[PDB]
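**Q** Below: one structure in C-alpha cells.
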2 protein chains.
Amino acid sequence: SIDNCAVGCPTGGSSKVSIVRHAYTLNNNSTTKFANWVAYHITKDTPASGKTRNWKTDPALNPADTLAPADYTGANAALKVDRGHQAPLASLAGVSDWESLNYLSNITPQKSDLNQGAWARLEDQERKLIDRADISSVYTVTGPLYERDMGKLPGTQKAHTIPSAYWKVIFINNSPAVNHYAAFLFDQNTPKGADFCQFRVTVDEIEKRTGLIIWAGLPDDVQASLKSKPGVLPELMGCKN
Amino acid sequence: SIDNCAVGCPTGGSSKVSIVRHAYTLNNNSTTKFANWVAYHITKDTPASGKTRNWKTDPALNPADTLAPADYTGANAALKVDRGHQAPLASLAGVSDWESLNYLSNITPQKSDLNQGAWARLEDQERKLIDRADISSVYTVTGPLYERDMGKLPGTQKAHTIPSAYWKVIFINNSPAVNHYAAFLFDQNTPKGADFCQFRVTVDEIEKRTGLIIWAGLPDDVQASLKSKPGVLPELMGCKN
Ligand SMILES: [Mg+2]
Ligand SMILES: [Mg+2]
C-alpha cells in the first residue's frame, strides 16, 4: 500500500519481489549483494537532519544474499570507499521506518570522493527542491552499474561485485509525462570537486547500461519520447544549459 | 477575472491596457496595427471544428489603431500573404466569444506558405496535446517579430508594419515552473513543407527579439533558469532531440 514510484517501479531487477518500506522500495541482487535499484519519494514530511548511522544487515533478506557490517572492515583503508547510501538518509529519515535507511541493502562501497563530493551536492539540490511551494514531491530512482572490475572488499569472503558507477533519475510532483525530470550518471572515480551538472544523461542511456526499464508504467509513446531527451529539472537545481 | 496566462501575462507591450476575452488576452500596437502578443488557454472544452471566418474590425479598439477587412484587398496578389490567426480558431472556437477569433486584432498578413504549412502543423500538435488524459490545459503566448521590411498592404493608406516572423511559447497544465514547455520561432519565408520541429528556440531569444517579458509573474530565479533552456514539450508533439 506504499507507492514510492508513482509511474510504476522499474522492471528488469534480478529479484522478482521488491522490499517496500516508507523509506524506499528496493530490489535486491543476491549475486552482487547490492540493490539493483532503490526508489524513493521525498515530501515536506520526509527530511530529517542529524540522524545516527547504525549500519545493520537487512532483516528482510536472507543474510547470504546481502552484506553485514563486518563485511566493510578495512574497506576505507584499502579501497578509499565509504558506506554510501542509495536512498539518502537526510532526505527521508522523517519516515516511520527510517532506520532501514542504514540497512546494508541500501548501502554500497562508494568511493569517498564521490560520496562526499558531487553525489552529496546532487543530494542536497534534490532535497532542496521540496522547499519550493509548488513542488509537493520528488520521486527518484537510483542504483549502481557494473561495467569494470573494481576489486573486492577485503573484510569478507562473500562473493560480491563492487559498483563501477551510479545513476539517479528524478522527477517532481506527479509524473515525468507532464513534470520536469532529470537523469545523472557518475563513475566511481569522479573527482571530489566535480560539478554534478556535468554528469547529466538521458534515461535511455541508464536503461541500456543497467538492463532496467525505469518509470515502467508510463505509456509507450511517453517513454519513447522523453527517455531519449535530457530533462530540464537540473536548471532548477543550479545548473546552466 | 478571466486568466488566459496563469503565470502572469507578458509585460513590455506597447499598450498599457490589454483586451481580455474568453478567447484570448491581447495587447494591441496602434503603430504596427497588429497585436504585440496574444495569450490563450486551451482546455478540453475550447476546441470546435468547422467554424466560419467572418473577418471584422475589433470593436474594442479605435478603428484608426487596427485594420479593417477592406485593408486586406489585394494583399494575397501583392505579397502572397493570408489573413493568419494569432490565437488559433479551431482550438478555441468553443468559447463564449469565439467570433472574436476572427477580429483583425487577432490577424496579421502571414505568408501563405507559413500559415498553411509549419504554422498549421504546430497548431495541430498544440491542439492535440489537450486530448491527453493527463493534460488539462495548454497555455500559449504567440506574437510577431518586426525585424525587416516585409512590404505594405496595397489596400490601405494606414501606416502599418507587417511582421517578419512569428513565435509561440507553450506550457501545459499549471506552470512552466513545474510543467513541460516549448518555444518556436518561424521566419515569414519558412518553406511550405518545413518541419515545425526544426524551429525550436528559447523563451529568452523571443524576449530579446520582442522587448517583452513572457510569464512575467514567475519568480526571478525560475525565469532566469528556464527561459535560457529549450523545453521538452516538443517531444510530446512528435519532435525528436
Ligand atoms: Mg552518501
Ligand atoms: Mg492560420
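So for chain A, numbering is Swiss-Prot's, and the shown residues are 26-266, in order.
Placement of Cβ uses the backbone N, Cα and C atoms for every residue, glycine included.
Here the residue is the original one, while Swiss-Prot reports the published mutagenesis A:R78 to K with the comment Reduced activity 100-fold. In Swiss-Prot, a published mutagenesis experiment is listed as A:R78 to A, annotated Reduced activity 1000-fold. Here Swiss-Prot describes A:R108 to A as a published mutagenesis experiment; the accompanying note says: Reduced activity 1000-fold. In Swiss-Prot, a published mutagenesis experiment is listed as A:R108 to K, annotated Reduced activity 50-fold. Swiss-Prot documents A:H110 to A, D, E, K or Q as a published mutagenesis change and attaches the note Reduced activity 100000-fold. According to Swiss-Prot, the mutagenesis experiment A:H110 to N carries the following note: Reduced activity 1000-fold. The active site, proton acceptor feature in Swiss-Prot is assigned to A:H110. Annotation of the published mutagenesis A:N140 to A, D or H in Swiss-Prot: Reduced activity over 10000-fold; the original residue is retained in the structure shown. Sequence annotations record features per position, and here Swiss-Prot assigns Mg(2+) binding site to A:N140. Record note (Swiss-Prot) on the mutagenesis of A:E148 to A, D or Q: Reduced activity over 800-fold.
For each feature listed, report its degree of burial, its nearest neighbours and the pertinent distances within the displayed model.
**A** DSSP assigns A:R78 (mutagenesis position) to coil in the three-state reduction, outside any helix or strand. The 10 Å shell around the Cβ of A:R78 (mutagenesis position) contains 12 further Cβ atoms across the protein chains shown.
A:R108 (mutagenesis position) carries a strand DSSP state (E or B).
Residues near A:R108 (mutagenesis position) in space but far in sequence (CB under 8 A, at least 6 apart, same chain), listed by position: A:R78, A:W80, A:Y97, A:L129, A:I132, A:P134, A:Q135.
Residues near A:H110 (mutagenesis position) in space but far in sequence (CB under 8 A, at least 6 apart, same chain), listed by position: A:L126, A:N127, A:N131, A:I132.
Under DSSP, A:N140 (mutagenesis position) is assigned to a helix (H, G or I) in the three-state scheme. Listed in sequence order, the residues of the same chain lying 6 or more apart from A:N140 (mutagenesis position) and placing their CB within less than 8 Å of its CB are A:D107, A:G109.
Sequence-distant contacts of A:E148 (mutagenesis position), defined by Cβ-Cβ distance under 8 angstroms and a gap of at least six in the same chain, are A:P113, A:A115, A:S116.
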**Q** For ligand 1, which among the mutagenesis positions A:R78, A:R108, A:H110, A:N140, A:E148 have a CB under 6 Å from it?
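**A** Listed by sequence, the hits are A:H110, A:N140.
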